[PDB]
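Pasting in a structure now, in structure tokens, and then I'll have a few things to ask.
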Amino acid sequence: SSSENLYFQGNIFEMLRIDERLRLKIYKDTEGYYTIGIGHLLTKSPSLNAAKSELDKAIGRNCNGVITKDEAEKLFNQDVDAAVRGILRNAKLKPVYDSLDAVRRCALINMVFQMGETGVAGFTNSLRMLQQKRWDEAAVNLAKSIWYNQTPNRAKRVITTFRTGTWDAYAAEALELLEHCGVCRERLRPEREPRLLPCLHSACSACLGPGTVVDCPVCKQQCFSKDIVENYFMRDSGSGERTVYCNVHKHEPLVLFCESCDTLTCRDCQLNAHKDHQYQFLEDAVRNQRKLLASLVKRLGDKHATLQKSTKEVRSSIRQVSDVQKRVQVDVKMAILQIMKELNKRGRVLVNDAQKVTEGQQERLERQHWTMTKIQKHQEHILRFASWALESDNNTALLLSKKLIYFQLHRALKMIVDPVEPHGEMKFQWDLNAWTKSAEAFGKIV
Amino acid sequence: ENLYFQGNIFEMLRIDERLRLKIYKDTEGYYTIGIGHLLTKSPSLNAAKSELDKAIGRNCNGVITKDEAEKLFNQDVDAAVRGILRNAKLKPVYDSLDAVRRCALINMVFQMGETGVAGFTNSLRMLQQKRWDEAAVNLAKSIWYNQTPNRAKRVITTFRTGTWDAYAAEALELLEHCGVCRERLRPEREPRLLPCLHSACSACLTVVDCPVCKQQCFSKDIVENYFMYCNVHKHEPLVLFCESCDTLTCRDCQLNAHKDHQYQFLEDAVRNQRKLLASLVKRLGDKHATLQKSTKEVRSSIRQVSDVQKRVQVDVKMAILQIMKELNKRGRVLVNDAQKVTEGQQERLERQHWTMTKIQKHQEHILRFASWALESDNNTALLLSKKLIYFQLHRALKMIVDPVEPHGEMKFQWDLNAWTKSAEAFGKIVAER
Amino acid sequence: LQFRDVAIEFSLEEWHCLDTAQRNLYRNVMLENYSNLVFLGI
Amino acid sequence: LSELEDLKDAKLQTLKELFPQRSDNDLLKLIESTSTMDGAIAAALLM
Amino acid sequence: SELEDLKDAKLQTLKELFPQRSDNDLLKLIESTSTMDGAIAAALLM
Ligand SMILES: [Zn+2]
Ligand SMILES: [Zn+2]
Ligand SMILES: [Zn+2]
Ligand SMILES: [Zn+2]
Ligand SMILES: [Zn+2]
Ligand SMILES: [Zn+2]
Ligand SMILES: [Zn+2]
Ligand SMILES: [Zn+2]
């Protein structure tokens with residue numbers, strides 16, 4: 001990409017490894033808090049032992065003040081995961097995070113990792129600017145903060161990432177770090193006796209442990225200690241280029257490059273120890289050596305570009321298989337809902353079939369109950385009256401109206417009431433087991 | 001003795017609430033219409049009319065029909081029952097009561113509202129504990145009772161006993177009152193008896209329709225309700241039965257108008273007619289007794305037919321829910337099968353991403369170091385570092401990165417037409433005689 | 001037999017995979033399953 | 001004999017009680033056009 | 001050497017992925033698998 005000599009594995013974990021040096025012993029940060037590993041806070045109260053206790057607790061081990069790198073890495077991944085969840089559950093950070101590209105999302109996670117979701121939610125005007133792009137403007141507003149004044153070097157890197165959406169600030173620091181000890185980050189001045197391991201990581205001689213073998217503190221790749229050489233580029237950083245002298249002929253400078261052995265030699269070794277194999281004088285050999293190496297770099301950069309494309313293809317495949325799963329979950333649920341719909345349609349039909357029968361019989365029985373009730377009312381009216389008329393001592397009135405009463409008594413006695421006719425019954429019938437087994441064995445999943 | 005009634009809530013309320021087809025003010029000055037239907041407590045008659053129009057669905061200048069009144073009546077009766085059921089203090093009581101006493105509770109709520117009745121805390125408690133005589137005495141002290149005592153006494157007697165005797169007794173009493181205005185039929189009302197043994201103030205009446213029954217008679221057939229003396233001679237009693245003309249007559253009319261037709265003395269006509277009527281009444285009472293039982297049967301058949309319909313609706317709905325449960329049981333399995341496949345594919349893809357990422361980190365480490373070494377002016381350091389740098393450059397160039405595999409897609413498969421046809425043919429309703 | 005047994009729910013990720021007819025079909029059934037359970041009482 | 005005239009009368013009086021504002025003419029027609037009492041009543045209910 | 005160079009390429013790839021496994025264990029995984037991805041998956045299991 002923008003590769004003057006700028007390369008960067010652009011993700012949140014690599015981003016944070018640059019911002020936070022690994023400390024396998026409890027240390028006090030610049031606000032006096034006890035922290036360990038990769039930017040992990042143990043305790044805020046300035047306790048002598050709360051820090052050790054929280055260390056033992058977080059690890060699950062009796063940690064006097066020391067964890068292993070594996071333990072540090074476990075804490076680190078947990079802490080990154082925590083920062084991300086904090087963004088997602090936070091009403092102010094989440095909509096911003098969603099709007100951002102992956103580079104800028106990492107810049108936002110970085111802030112949360114360092115300060116907490118509440119502190120980052122506090123940068124309201126900056127968060128708004130970012131959700132609206134306004135990248136240059138967000139960069140300026142963020143540089144006005146306390147964060148910036150307290151940790152300007154990190155803030156400048158994070159702000160550049162928000163502004164440009166590139167990883168250049170981190171590629172640049174990764175490059176700067178070639179000149180610093182892989183372990184303690186001290187600049188590799190000659191006083192540090194800088195050493196270059198075969199895996200091209202380098203360190204203060206004091207930062208390496210145990211012919212014999214040494215495990216690289218960066219990347220863990222093992223080598224023989226006899227194969228560790230001086231980091232001659234940094235060894236000379238305190239003076240400029242120095243003649244190097246033979247390990248054996250200690251007064252003779254190395255002035256020849258032995259192509260057959262691919263290393264520098266002094267005159268006495270080239271004439272004696274290395275007799276009959278090929279060499280040039282140093283300043284003659286160097287031009288072709290620079291061309292060979294630069295050519296390999298061109299080839300490796302091409303392979304790198306291919307791998308970057310291949311990795312992007314893999315991420316897309318990942319999103320695809322995830323989406324196939326969602327497709328299947330939806331297809332399954334919709335298939336069942338579709339069946340449920342037809343079952344409810346049949347349900348309504350079965351009920352309407354039963355209702356057709358019931359309405360017929362009820363129309364009849366209700367008609368008859370209506371008849372019986374209304375005839376009964378007449379009967380009670382006549383009986384109530386006829387008894388009242390006879391309860392009366394007024395024989396004149398009784399005889400004067402006997403005609404009207406007599407008629408209604410006979411009329412009620414002629415009333416026709418057809419008898420209560422019986423009714424059929426009906427029952428719902430179905431095969432529970434056949435349907436259960438058609439469920440259970442419904443479909444697949446090809 | 002001669003107590004007949006048709007014991008249900010609707011006939012109960014008809015005894016207690018005279019039908020009104022025009023808006024009127026009740027005893028609290030509230031506007032009411034129909035069968036005890038309160039329109040509004042608002043003092044504005046126009047508010048009453050607006051509520052009436054709202055209730056009926058048309059512009060009623062304060063007037064409704066009997067059918068409209070009946071519709072409100074049934075709505076209000078149903079409303080009283082819902083009020084009882086949704087109320088924590090009334091439902092336990094109602095549930096504990098028999099059908100007759102339940103009608104008494106509905107009667108009260110119909111009249112006063114569920115919260116008014118709920119206010120009768122101790123009387124309600126007594127009723128649920130079946131302390132009937134205590135409940136009667138306590139309810140009899142209420143504002144209700146003092147405000148509508150005859151109604152309250154009928155409702156209270158209904159609570160005391162399990163019967164409708166109070167309502168049978170009021171129906172008997174009502175024979176002495178006008179069929180439409182319910183005023184007592186004293187002679188000043190010119191009370192008249194129609195051939196269908198309904199009576200009315202002459203004021204409320206060749207041909208006339210009965211206010212109560214809707215049945216016709218010739219006005220010539222309508223007589224004074226004589227239960228509440230000669231129509232020709234102003235000082236004469238009727239003392240003879242003109243058997244020839246089937247009517248009572250006085251001395252002067254039998255002597256002149258009906259000279260020597262044929263007659264019996266009133267005392268002769270009295271004893272005989274009372275023996276005849278008494279037997280017709282016993283016969284009708286027996287026909288009535290039979291009809292009461294045949295009606296209990298039709299009611300049982302109606303409930304049974306209804307219960308069968310509910311049974312089928314339940315069996316169908318439950319049968320379907322049970323199948324639905326099994327479909328979702330399967331749905332969960334189908335998804336889980338798919339998820340196993342997805343997890344497998346994602347395990348691979350992430351392994352491959354991890355590999356490519358880690359190899360890339362190496363490539364960038366070597367590219368960065370070698371480039372830095374070449375920017376340097378320190379040719380001695382470069383030549384001393386050449387063996388190590390070259391080695392890592394070639395080693396990075398050899399590294400093997402397998403390409404991503406095509407990983408095929410999985411699909412959900414099922415037979416939609418087969419399932420629609422199985423559902424269309426699902427279940428059967430079987431009839432038996 | 002309570003509602004969960006016949007209920008179907010869509011996640012947000014799934015919800016946005018549903019078109020108009022699918023969202024309505026879902027309503028038809030879920031509304032109707034509810035009514036059948038209200039009637040039945042469980 | 002005149003049994004059907006006594007039956008017709010009994011059926012008519014039953015209908016007049018059930019349908020108080022129908023003419024005897026309409027009520028007799030539906031009695032004559034049906035077979036049972038319930039039949040006649042059902043016919044009368046259709047107005 | 002036709003396939004020996006490929007075996008060494010696979011070895012160096014594994015060594016970068018699993019820095020503290022011996023060359024003999026990594027070669028055994030290469031011998032027992034058919035692909036690079038296979039050897040890696042088996043290595044992650046160990
Ligand atoms: Zn290393
Ligand atoms: Zn160091
Ligand atoms: Zn040599
Ligand atoms: Zn030498
Ligand atoms: Zn009157
Ligand atoms: Zn009448
Ligand atoms: Zn006279
Ligand atoms: Zn006479």
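Residue numbers in this text run from 1 along the chain shown.
Using N, Cα and C of the backbone, Cβ positions are placed for all residues, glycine too.
Annotations per Swiss-Prot:
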BINDING   A:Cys246, A:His249, A:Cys269, A:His274  Zn(2+) 2 binding site
MUTAGEN   A:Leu343 to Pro (Swiss-Prot position 306)  Disrupts the interaction with ZNF350 and amost completely relieves the transcription repressive effect of sumoylated TRIM28
MUTAGEN   A:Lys403 to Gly (Swiss-Prot position 366)  Greatly reduced interaction with PPP1CA
MUTAGEN   A:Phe407 to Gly (Swiss-Prot position 370)  Some reduction in interaction with PPP1CA
MUTAGEN   A:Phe407 to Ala (Swiss-Prot position 370)  Some reduction in interaction with PPP1CA
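Tell me what's around each of these sites.
A:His249 (Zn(2+) 2 binding site) carries neither a helix nor a strand DSSP state and counts as coil.
Around A:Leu343 (mutagenesis position), no same-chain residue at least 6 positions away in sequence has a Cβ under 8 Å from its Cβ.
The secondary structure of A:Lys403 (mutagenesis position), as reduced to three states from DSSP, is helical.
Applying an 8 A CB threshold to same-chain residues 6 or more apart, the list for A:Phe407 (mutagenesis position) is empty.
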List the other residues in this chain whose Cβ sits within 8 Å of the Cβ centroid of the Zn(2+) 2 site residues A:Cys246, A:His249, A:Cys269, A:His274, in sequence order.
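Nearby residues not in the site list: A:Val248, A:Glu252, A:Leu254, A:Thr265, A:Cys266, A:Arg267, A:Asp268, A:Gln270, A:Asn272, A:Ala273.
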What is the Cα to Cα distance in Å between A:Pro210 and A:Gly211, where a stretch of 17 residues has no coordinates?
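With 17 residues missing, A:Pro210 and A:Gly211 have Cα atoms 10 Å apart.
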For the binding-site residues A:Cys246, A:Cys269, which one has its C-beta crowded by the most other C-beta atoms within 10 angstroms?
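Output for this query is A:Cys269.
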Between A:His249, A:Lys403, which of the recorded positions has the fewest other CB atoms within 10 angstroms in the structure shown?
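Least crowded of the recorded positions A:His249, A:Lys403, by Cβ count within 10 Å, is A:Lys403.
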For the C-alpha pair, I'd like the distance in angstrom between A:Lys403 (mutagenesis position) and A:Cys246 (Zn(2+) 2 binding site), rounded off.
157
Counting across all protein chains shown, how many other Cβ atoms sit within 10 Å of the Cβ of A:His274 (Zn(2+) 2 binding site)?
18
Taking Cβ atoms only, which of the recorded positions A:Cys246, A:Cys269, A:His274, A:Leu343, A:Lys403, A:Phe407 fall under 8 Å from chain B?
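Answer, by Cβ distance to chain B: A:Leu343, A:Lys403, A:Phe407.
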